[PDB]
Amino acid sequence: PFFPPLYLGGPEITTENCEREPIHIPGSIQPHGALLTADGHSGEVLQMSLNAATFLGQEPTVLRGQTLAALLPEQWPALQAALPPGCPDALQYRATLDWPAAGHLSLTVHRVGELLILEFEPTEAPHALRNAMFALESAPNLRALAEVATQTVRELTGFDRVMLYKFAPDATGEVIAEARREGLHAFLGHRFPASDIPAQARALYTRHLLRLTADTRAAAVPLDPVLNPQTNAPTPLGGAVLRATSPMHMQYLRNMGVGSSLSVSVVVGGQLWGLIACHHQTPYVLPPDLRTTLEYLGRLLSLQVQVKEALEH
Amino acid sequence: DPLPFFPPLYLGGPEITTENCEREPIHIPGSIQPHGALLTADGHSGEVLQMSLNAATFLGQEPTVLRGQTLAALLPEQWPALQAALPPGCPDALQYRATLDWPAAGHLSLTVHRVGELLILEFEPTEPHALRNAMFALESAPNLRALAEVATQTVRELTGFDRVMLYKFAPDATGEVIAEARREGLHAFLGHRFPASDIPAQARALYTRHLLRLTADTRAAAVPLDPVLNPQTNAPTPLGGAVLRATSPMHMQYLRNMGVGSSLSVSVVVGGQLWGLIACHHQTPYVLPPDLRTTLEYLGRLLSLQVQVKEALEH
Ligand SMILES: *C/C=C1/C(=C/c2[nH]c(/C=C3[NH+]=C(/C=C4\NC(=O)C(C=C)=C4C)C(C)=C\3CCC(=O)O)c(CCC(=O)O)c2C)NC(=O)[C@H]1C
Ligand SMILES: *C/C=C1/C(=C/c2[nH]c(/C=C3[NH+]=C(/C=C4\NC(=O)C(C=C)=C4C)C(C)=C\3CCC(=O)O)c(CCC(=O)O)c2C)NC(=O)[C@H]1C
């Protein structure tokens, strides 16, 4: 099972008890965006991120009483239809708000039980994803596929290091491809132990396919209240992208000199086959539309990985 | 019985009947549909070899001035990118896409692929989160039928076609409409099954490699290539990879009896085999711009993944 979260008085994590930290309920978000939680029937704002006022331009109390109906007039019916009660929590709906305070905000929503979870991020507004698509499909073999993948992500994103990391039967990992800026250590062809990705994370990532950490020195921003009023229990945030990262992982990233990280699941036959992993040496907020392209590449790559191992076995 | 291709009409081959369908060489019609323009050019030197007769009106240049320059002089910014994305020896399914600003014709969608030592270049006029939301809605479908229904309804909402079907093949190559989303007043095709000779066996081999094709006007005349034969070889030009390829006149007649003016279709390919077809009908002529087609090409890949995922939850 899991320990209780810190903010509920559970034990601090060490390298003895990695497999039991409760990552999906850290009660906080990364600061490049804002998070609200709302009631699925009334649309009543229940929890908000302490930085909401920044992105939404709203007096702190005004929000925690208001309703999505009133708060997002055009979006609120779309949310009802898009996310019916009973739908999986992996289902996301996104729209773009041309919001008064901040030019354009990206809105992504999904439902956990009776709770909707809204995330707000700055956004903006050609053929590389189509070109990348055919380039993945014309690769002769798994090795060539892997090199095209990492190189494509690197040209689309500018990350300093993009690796394709591949799982072995006993959760042992290996870097089979890597595109990187000049002058970095090379992680190509290395293997790492199975505890580097603990079992409770491996389950979450077969379900939700993208996660990121935009700044490894930034402090988390708490939800308020931290417990869901509906349940007086921790809000599950496993599916939110703004979800705050475990401090045990952020400490490992600083020991490496990494300012920003992103990763994408490659799920083959209902099992996590590997990851597209991105390093950057400095902080880096990847804009939602660009992330969506990596989301597409994850499904493309997942399909082609199966095609290409089939022509070996 | 499977039989090898007739020579094309313009090399003295016979005309086609219900008796010799599987023998029409559909990959070398020697012509394009008129809503765009097609050039061919030597893979290495860049010399322009063939062009469709209509290429003057889409590119605003005399045919002889166009043929007298190399791609390095006609598309200076694109030629080096053309060389890097389509190296010699690469498969003919590998495509490269770029948008152009052309003086006379506005914004131009350039799609390139290579066949042998020949670069084929197609030019078409080109013009929020629907795809992303569509992607998530496809993956949360409980089951195959739900998935079929979401897919055909998404595709209609994105294109507006009168009738969008998901057509699934059986082991003996018969087919059955397993889902459709159609316009009020149209008669359903849901549940009908059709014989194996409705898609002949030379077309099934073509449709596993190239994944999307379309007829924009069932009543337009084809636009010839000029010259019709490749000066490289004095053999016909492989146009099998070209979305601008003109359609067999046999199939264009079947559609006019149906009252159909426009046709599009996307292959769903599973385990290296053609699992089925996303098929779209329209009663009037109808041209879908290339960036919109790209969204359909993405969905055809996503659906192929999702179908496997759904079938494996089924034993
Ligand atoms: C006592 C627990 C430890 C631990 C926990 C932990 N690790 C993750 C996530 C990841 N760890 C990864 C391992 C690597 N990243 C690299 O860059 C390299 C080498 C180049 C390795 C071997 C990876 C790829 C992830 C994925 C997450 C991501 O995208 O960054 C978590 C999950 C945190 C969360 O879900 O919020 C946790 C709890 N890691 C250890 O090394 C031990 C000390
Ligand atoms: C003697 C040859 C005949 C023939 C030729 C032919 N047919 C195709 C391609 C297709 N035929 C299809 C059949 C149907 N279309 C429909 O709308 C329905 C029912 C709703 C059916 C049963 C389909 C789906 C295709 C694929 C292409 C498309 O969807 O438009 C070809 C290939 C054309 C080419 O690649 O250039 C050919 C040569 N059809 C016959 O029925 C016989 C008489």
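Numbers run from 1 along the shown chain.
Quick check of the header: X-ray crystallography, 2.1 Å.
Cβ coordinates are placed from backbone N, Cα and C, and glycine is handled just like the others.
These come from Swiss-Prot:
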- A:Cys18: tetrapyrrole binding site (BINDING)
- A:20-88: domain 'PAS' (DOMAIN)
- A:141-305: domain 'GAF' (DOMAIN)
- A:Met248 to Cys (Swiss-Prot position 259): Binds PCB (in vitro), but difference spectrum is altered (MUTAGEN)
- A:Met248 to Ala (Swiss-Prot position 259): Binds PCB (in vitro), but difference spectrum is altered (MUTAGEN)
- A:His249 to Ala (Swiss-Prot position 260): 100-fold reduction of chromophore-binding activity (MUTAGEN)
- A:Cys278 to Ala (Swiss-Prot position 289): Binds PCB (in vitro), but has aberrant spectral properties (MUTAGEN)
- Anchor-to-anchor distance, in angstrom and between Cα atoms, for A:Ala125 and A:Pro126 with 5 residues unmodelled between: 13
- Query: DSSP three-state call for A:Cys278 (mutagenesis position): helix, strand or coil?
  - Reply: strand
- For the recorded positions listed (A:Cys18, A:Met248, A:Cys278), most other Cβ atoms within 10 Å of the Cβ sits at A:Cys278
- Message: DSSP-wise, what's the residue breakdown of the domain 'PAS' (A:20-88) into helix, strand and coil?
- Response: 22 helix, 15 strand, 32 coil
- Which recorded positions among A:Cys18, A:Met248, A:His249, A:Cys278 have CB under 6 Å of ligand 1? A:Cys18, A:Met248, A:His249
- Report, as a single number, how many Cβ atoms besides its own are within 10 Å of the Cβ of A:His249 (mutagenesis position). 17
- Query: At the level of the C-alpha atoms, what whole-angstrom distance separates A:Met248 (mutagenesis position) and A:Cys18 (tetrapyrrole binding site)?
  - Reply: 9
- At the level of the C-alpha atoms, what whole-angstrom distance separates the residue listed as 'tetrapyrrole binding site' and A:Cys278 (mutagenesis position)? 23
